[PDB]
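Peer 1: I am attaching a structure below and will ask some questions about it afterwards.
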Amino acid sequence: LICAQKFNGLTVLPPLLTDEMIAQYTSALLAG
Amino acid sequence: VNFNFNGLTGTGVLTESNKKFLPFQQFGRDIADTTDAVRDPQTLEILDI
């Protein structure tokens, strides 16, 4: 359903921060 | 490529058959009311748009 929504020019954009860097930030917060 | 099948028109790119359809079924419109599976009315070819 995502590609059908994309194909009519309703294009989503990826976030600047991916999930792994968010996990790194959280791991740093737990360590601190 | 632009395409015109059975009078209905459109454009896009083509892919070979991967579904099964039904013995008389030729129109494969999906949930989003978009044509994405067509049949050639002269030879038994099922195509994806």
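Residues displayed in chain A correspond, in order, to Swiss-Prot positions 849-880.
Cβ atoms here come from the backbone N, Cα and C positions, even for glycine.
Record note (Swiss-Prot), natural variant A:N856 to K: In strain: Omicron/BA.1. The unchanged residue is displayed. Among the natural variants that Swiss-Prot reports, A:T859 to N is described with the note: In strain: Lambda/C.37.
If you look at the structure here, what lies around each of the features I listed?
Peer 2: A:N856 (variant position) falls within neither a helix nor a strand when secondary structure is assigned with DSSP, and so counts as coil.
Annotation for A:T859 (variant position): no spatial neighbours, criterion Cβ-Cβ under 8 Å with sequence separation of six or more.
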